[PDB]
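The structure appears right after this line, and notes come after that.
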Amino acid sequence: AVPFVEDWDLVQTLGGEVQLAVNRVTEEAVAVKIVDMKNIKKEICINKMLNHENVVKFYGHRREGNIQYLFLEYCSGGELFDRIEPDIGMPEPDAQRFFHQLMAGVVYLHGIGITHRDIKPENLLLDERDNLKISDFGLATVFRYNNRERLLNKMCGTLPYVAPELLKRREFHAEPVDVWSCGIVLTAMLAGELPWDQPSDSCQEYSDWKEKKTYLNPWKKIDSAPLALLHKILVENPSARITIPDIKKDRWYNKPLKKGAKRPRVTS
Ligand SMILES: CN1[C@@H]2CC[C@H]1C[C@@H](OC(=O)c1c[nH]c3ncccc13)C2
(Lines of atoms letter the chains of each structure in order from A and count residues from 1; the text may use other names and numbers.)
(Lines give C-alpha, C1' and ligand atoms only; values in the text may rest on other atoms or scores of the structure.)
Protein backbone atom coordinates (compact mmCIF):
# COMPACT_ATOMS: atom_id res chain seq x y z
CA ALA A 1 0.00 0.00 0.00
CA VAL A 2 2.43 2.68 1.22
CA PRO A 3 4.12 3.79 -2.01
CA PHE A 4 7.82 4.49 -1.43
CA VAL A 5 8.44 1.95 1.36
CA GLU A 6 10.63 -0.23 -0.86
CA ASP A 7 13.13 2.55 -1.54
CA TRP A 8 16.45 2.75 0.32
CA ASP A 9 19.16 5.37 -0.03
CA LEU A 10 22.77 4.19 0.21
CA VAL A 11 24.22 6.82 2.55
CA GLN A 12 27.78 5.74 3.39
CA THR A 13 30.34 2.95 3.09
CA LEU A 14 30.40 0.57 6.03
CA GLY A 15 33.34 -1.60 4.96
CA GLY A 16 32.72 -6.12 -2.80
CA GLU A 17 31.46 -3.55 -0.30
CA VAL A 18 29.01 -2.96 2.53
CA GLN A 19 26.76 0.12 2.46
CA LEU A 20 24.46 1.64 5.07
CA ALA A 21 21.01 1.92 3.46
CA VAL A 22 18.31 4.21 4.90
CA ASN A 23 14.62 3.67 4.12
CA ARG A 24 13.14 6.66 2.22
CA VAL A 25 9.90 6.46 4.19
CA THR A 26 10.65 4.97 7.59
CA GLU A 27 14.27 6.02 7.93
CA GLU A 28 15.03 2.51 9.19
CA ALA A 29 18.74 1.69 8.61
CA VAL A 30 20.12 -1.58 7.24
CA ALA A 31 23.49 -2.79 6.01
CA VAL A 32 23.49 -3.96 2.40
CA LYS A 33 26.36 -6.12 1.25
CA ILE A 34 27.00 -5.56 -2.46
CA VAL A 35 28.70 -8.44 -4.24
CA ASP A 36 30.00 -7.87 -7.79
CA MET A 37 29.62 -11.52 -8.86
CA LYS A 38 31.74 -10.93 -11.97
CA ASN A 39 30.20 -18.83 -2.70
CA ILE A 40 27.51 -16.15 -2.41
CA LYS A 41 24.83 -18.83 -2.87
CA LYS A 42 26.08 -20.82 0.14
CA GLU A 43 26.50 -17.60 2.13
CA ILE A 44 22.90 -16.60 1.45
CA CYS A 45 21.80 -20.14 2.24
CA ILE A 46 23.60 -20.13 5.56
CA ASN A 47 22.34 -16.64 6.46
CA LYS A 48 18.74 -17.78 5.95
CA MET A 49 19.14 -20.39 8.70
CA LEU A 50 20.25 -17.74 11.24
CA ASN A 51 18.08 -16.26 13.96
CA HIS A 52 19.85 -15.23 17.16
CA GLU A 53 20.40 -12.03 19.14
CA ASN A 54 24.23 -12.36 18.85
CA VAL A 55 24.34 -13.09 15.13
CA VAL A 56 23.92 -10.44 12.40
CA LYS A 57 20.29 -10.84 11.13
CA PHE A 58 19.64 -11.54 7.43
CA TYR A 59 16.62 -9.71 5.96
CA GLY A 60 16.68 -10.95 2.38
CA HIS A 61 18.60 -10.67 -0.88
CA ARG A 62 18.05 -9.22 -4.38
CA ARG A 63 19.84 -10.25 -7.60
CA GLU A 64 19.33 -7.32 -9.99
CA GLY A 65 21.64 -8.37 -12.83
CA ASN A 66 25.18 -9.49 -12.02
CA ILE A 67 25.12 -7.78 -8.63
CA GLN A 68 23.88 -9.54 -5.50
CA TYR A 69 22.49 -7.47 -2.64
CA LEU A 70 22.30 -9.02 0.81
CA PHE A 71 20.27 -6.99 3.34
CA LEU A 72 21.65 -7.29 6.84
CA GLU A 73 21.18 -6.02 10.34
CA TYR A 74 22.94 -2.64 10.73
CA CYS A 75 25.31 -2.52 13.74
CA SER A 76 25.92 1.14 14.58
CA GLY A 77 28.54 0.47 17.25
CA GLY A 78 31.12 -0.70 14.76
CA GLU A 79 33.68 -3.48 15.09
CA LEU A 80 34.92 -4.94 18.34
CA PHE A 81 38.30 -4.44 16.72
CA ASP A 82 37.87 -0.69 17.36
CA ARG A 83 37.18 -1.08 21.08
CA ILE A 84 40.53 -2.71 21.64
CA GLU A 85 43.28 -0.25 22.56
CA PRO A 86 46.68 -1.28 21.15
CA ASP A 87 48.93 -2.88 23.78
CA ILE A 88 46.27 -2.23 26.40
CA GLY A 89 43.07 -4.15 25.57
CA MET A 90 39.92 -2.93 27.34
CA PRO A 91 38.62 -3.13 30.92
CA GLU A 92 38.20 -6.71 32.10
CA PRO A 93 34.45 -6.41 32.82
CA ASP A 94 33.78 -5.24 29.26
CA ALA A 95 35.88 -8.06 27.83
CA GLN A 96 33.95 -10.63 29.97
CA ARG A 97 30.64 -9.32 28.79
CA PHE A 98 31.69 -9.36 25.08
CA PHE A 99 33.06 -12.87 25.75
CA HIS A 100 29.72 -14.11 27.19
CA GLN A 101 27.96 -12.77 24.08
CA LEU A 102 30.44 -14.29 21.71
CA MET A 103 29.96 -17.68 23.42
CA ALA A 104 26.18 -17.36 23.16
CA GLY A 105 26.39 -16.65 19.41
CA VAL A 106 28.92 -19.51 18.93
CA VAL A 107 26.89 -22.08 20.93
CA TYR A 108 23.96 -21.05 18.75
CA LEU A 109 25.80 -21.54 15.45
CA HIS A 110 27.23 -24.87 16.63
CA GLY A 111 23.72 -25.94 17.71
CA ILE A 112 22.47 -25.56 14.11
CA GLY A 113 25.58 -27.31 12.76
CA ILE A 114 27.26 -24.23 11.37
CA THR A 115 30.93 -23.31 11.96
CA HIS A 116 31.95 -19.67 11.26
CA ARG A 117 35.67 -20.40 10.56
CA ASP A 118 36.81 -16.75 10.72
CA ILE A 119 36.09 -15.43 14.21
CA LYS A 120 38.25 -12.33 14.85
CA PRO A 121 37.42 -8.80 16.16
CA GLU A 122 36.95 -7.37 12.66
CA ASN A 123 33.98 -9.76 12.21
CA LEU A 124 32.42 -9.11 15.60
CA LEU A 125 30.07 -6.08 15.40
CA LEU A 126 28.42 -4.01 18.09
CA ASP A 127 24.81 -2.67 18.08
CA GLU A 128 23.61 0.62 19.66
CA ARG A 129 23.68 -0.93 23.13
CA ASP A 130 27.11 -2.53 22.61
CA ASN A 131 25.60 -5.99 22.06
CA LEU A 132 28.01 -8.20 20.15
CA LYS A 133 26.88 -9.76 16.84
CA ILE A 134 28.89 -12.29 14.85
CA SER A 135 29.00 -11.32 11.18
CA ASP A 136 30.04 -12.52 7.75
CA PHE A 137 29.17 -16.06 6.69
CA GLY A 138 31.24 -16.06 3.51
CA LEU A 139 33.69 -18.62 4.93
CA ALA A 140 31.11 -20.47 7.09
CA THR A 141 30.15 -24.10 6.49
CA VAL A 142 27.84 -26.91 7.57
CA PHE A 143 29.63 -29.35 9.84
CA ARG A 144 26.63 -31.35 11.08
CA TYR A 145 23.65 -32.59 9.10
CA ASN A 146 21.05 -35.26 9.90
CA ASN A 147 22.93 -35.59 13.12
CA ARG A 148 26.13 -36.81 11.49
CA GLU A 149 29.23 -34.72 11.97
CA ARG A 150 31.44 -34.13 9.00
CA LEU A 151 35.18 -33.51 9.57
CA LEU A 152 36.69 -30.48 7.89
CA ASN A 153 39.80 -30.44 5.71
CA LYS A 154 39.72 -27.03 3.96
CA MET A 155 42.20 -24.53 5.33
CA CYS A 156 40.64 -21.14 5.97
CA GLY A 157 40.36 -18.38 8.50
CA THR A 158 43.09 -15.85 9.36
CA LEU A 159 46.52 -17.06 10.49
CA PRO A 160 46.88 -15.38 13.95
CA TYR A 161 43.43 -16.81 14.86
CA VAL A 162 43.64 -20.23 13.34
CA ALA A 163 43.90 -23.41 15.48
CA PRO A 164 47.20 -25.37 15.29
CA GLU A 165 45.48 -28.49 13.92
CA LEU A 166 44.45 -26.65 10.73
CA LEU A 167 48.16 -26.32 9.98
CA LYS A 168 49.18 -29.83 11.11
CA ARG A 169 46.47 -32.34 10.29
CA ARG A 170 44.66 -33.28 7.11
CA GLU A 171 41.23 -33.51 8.82
CA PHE A 172 39.90 -31.87 11.98
CA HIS A 173 36.69 -31.33 13.96
CA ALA A 174 34.97 -27.95 13.33
CA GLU A 175 34.03 -26.96 16.85
CA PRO A 176 37.41 -26.82 18.61
CA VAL A 177 38.63 -24.59 15.79
CA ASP A 178 36.00 -21.89 16.55
CA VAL A 179 36.74 -22.26 20.27
CA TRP A 180 40.42 -21.60 19.69
CA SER A 181 39.73 -18.42 17.68
CA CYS A 182 37.45 -17.15 20.52
CA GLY A 183 40.46 -17.66 22.88
CA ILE A 184 42.64 -15.46 20.62
CA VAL A 185 39.82 -12.86 20.53
CA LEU A 186 39.79 -12.94 24.35
CA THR A 187 43.60 -12.51 24.52
CA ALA A 188 43.33 -9.52 22.15
CA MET A 189 40.57 -7.95 24.27
CA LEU A 190 42.61 -8.29 27.50
CA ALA A 191 46.11 -7.47 26.16
CA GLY A 192 45.51 -5.36 23.06
CA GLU A 193 47.91 -7.58 21.10
CA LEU A 194 47.87 -10.92 19.29
CA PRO A 195 50.17 -13.53 20.80
CA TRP A 196 51.68 -14.96 17.58
CA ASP A 197 51.68 -14.68 13.78
CA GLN A 198 50.51 -18.29 13.56
CA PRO A 199 50.35 -21.28 15.95
CA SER A 200 53.38 -23.20 14.66
CA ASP A 201 56.43 -24.61 16.46
CA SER A 202 58.54 -22.52 14.08
CA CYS A 203 56.88 -19.55 15.77
CA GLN A 204 58.90 -18.48 18.81
CA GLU A 205 55.99 -16.80 20.63
CA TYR A 206 53.86 -19.95 20.20
CA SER A 207 56.61 -22.21 21.40
CA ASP A 208 57.08 -19.92 24.50
CA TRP A 209 53.38 -20.28 25.33
CA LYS A 210 53.60 -24.07 25.11
CA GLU A 211 56.60 -23.86 27.44
CA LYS A 212 54.37 -21.77 29.70
CA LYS A 213 56.42 -18.59 29.70
CA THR A 214 53.52 -16.45 30.94
CA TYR A 215 55.88 -13.80 32.36
CA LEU A 216 56.26 -12.74 28.75
CA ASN A 217 54.29 -10.00 26.98
CA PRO A 218 50.70 -10.67 26.21
CA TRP A 219 50.28 -13.10 29.08
CA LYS A 220 51.85 -10.89 31.78
CA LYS A 221 49.19 -8.19 31.26
CA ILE A 222 46.35 -10.58 31.79
CA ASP A 223 45.30 -11.64 35.33
CA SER A 224 45.30 -15.05 36.76
CA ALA A 225 41.61 -15.88 36.53
CA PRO A 226 41.11 -15.13 32.81
CA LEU A 227 44.66 -16.39 32.12
CA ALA A 228 43.68 -19.82 33.64
CA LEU A 229 40.73 -19.91 31.18
CA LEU A 230 43.08 -19.11 28.29
CA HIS A 231 45.36 -21.99 29.43
CA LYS A 232 42.34 -24.33 28.86
CA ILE A 233 41.31 -22.85 25.48
CA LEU A 234 44.72 -22.47 23.86
CA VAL A 235 45.56 -26.16 24.20
CA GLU A 236 47.33 -27.59 21.11
CA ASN A 237 45.50 -30.94 21.10
CA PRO A 238 41.89 -30.14 20.01
CA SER A 239 40.70 -33.33 21.74
CA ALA A 240 42.03 -32.04 25.08
CA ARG A 241 40.87 -28.47 24.44
CA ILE A 242 38.04 -27.21 26.68
CA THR A 243 34.60 -27.27 25.10
CA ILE A 244 32.00 -24.58 25.44
CA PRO A 245 29.79 -26.28 28.03
CA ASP A 246 32.95 -26.39 30.12
CA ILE A 247 33.96 -22.80 29.35
CA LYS A 248 30.52 -21.91 30.77
CA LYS A 249 31.56 -23.52 34.09
CA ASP A 250 34.92 -21.70 34.24
CA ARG A 251 35.69 -19.63 37.29
CA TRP A 252 36.49 -16.39 35.44
CA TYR A 253 33.55 -16.88 33.08
CA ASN A 254 31.24 -16.83 36.16
CA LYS A 255 33.02 -14.12 38.24
CA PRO A 256 30.87 -11.08 38.98
CA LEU A 257 32.73 -8.09 37.52
CA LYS A 258 30.32 -5.83 35.71
CA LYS A 259 27.41 -3.61 36.68
CA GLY A 260 24.45 -3.62 34.29
CA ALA A 261 23.97 -0.76 31.82
CA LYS A 262 23.47 2.33 33.97
CA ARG A 263 19.91 3.67 33.99
CA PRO A 264 18.82 7.25 35.01
CA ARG A 265 18.31 7.91 38.72
CA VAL A 266 17.57 10.75 41.17
CA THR A 267 17.94 11.40 44.89
CA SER A 268 15.52 13.12 47.27
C1 LIG B 1 35.11 -7.29 8.26
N2 LIG B 1 33.72 -7.07 7.77
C3 LIG B 1 33.31 -5.68 7.30
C4 LIG B 1 32.65 -5.31 8.62
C5 LIG B 1 32.20 -6.56 9.33
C6 LIG B 1 32.59 -7.79 8.50
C7 LIG B 1 31.56 -8.14 7.45
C8 LIG B 1 31.13 -6.87 6.60
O9 LIG B 1 30.02 -6.14 7.30
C10 LIG B 1 28.77 -6.67 7.41
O11 LIG B 1 28.52 -7.74 6.91
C12 LIG B 1 27.88 -5.90 8.15
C13 LIG B 1 26.58 -6.18 8.45
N14 LIG B 1 26.00 -5.23 9.29
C15 LIG B 1 26.93 -4.23 9.49
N16 LIG B 1 26.82 -3.04 10.28
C17 LIG B 1 27.91 -2.09 10.36
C18 LIG B 1 29.16 -2.37 9.67
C19 LIG B 1 29.26 -3.68 8.90
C20 LIG B 1 28.13 -4.62 8.79
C21 LIG B 1 32.26 -5.88 6.22
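Using Swiss-Prot numbers, chain A covers 2-16, 21-43, 51-280, in order.
So how was this one determined? The header says X-ray crystallography, 2.0 Å.
Placed from the backbone N, Cα and C atoms, the Cβ positions cover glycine too.
In Swiss-Prot, a published mutagenesis experiment is listed as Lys38 to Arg, annotated Abolishes kinase activity. Residues near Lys38 (mutagenesis position) in space but far in sequence (CB under 8 A, at least 6 apart, same chain), listed by position: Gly21, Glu22, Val23, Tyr81, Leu82, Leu84. DSSP assigns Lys38 (mutagenesis position) to a strand.
Recorded in Swiss-Prot as a mutagenesis result, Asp130 to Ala carries the remark: Abolishes kinase activity. Just so you know, the Cβ of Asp130 (mutagenesis position) picks up 21 other Cβ atoms within 10 Å once every protein chain is counted.
If you look up Swiss-Prot, you'll see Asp130 marked as active site, proton acceptor.
The number of other Cβ atoms within 10 Å of the Cβ belonging to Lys132 (mutagenesis position), over all protein chains shown, comes to 22. The mutagenesis experiment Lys132 to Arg is recorded by Swiss-Prot, whose note states: Strong reduction of chromatin-associated CHK1 ubiquitination.
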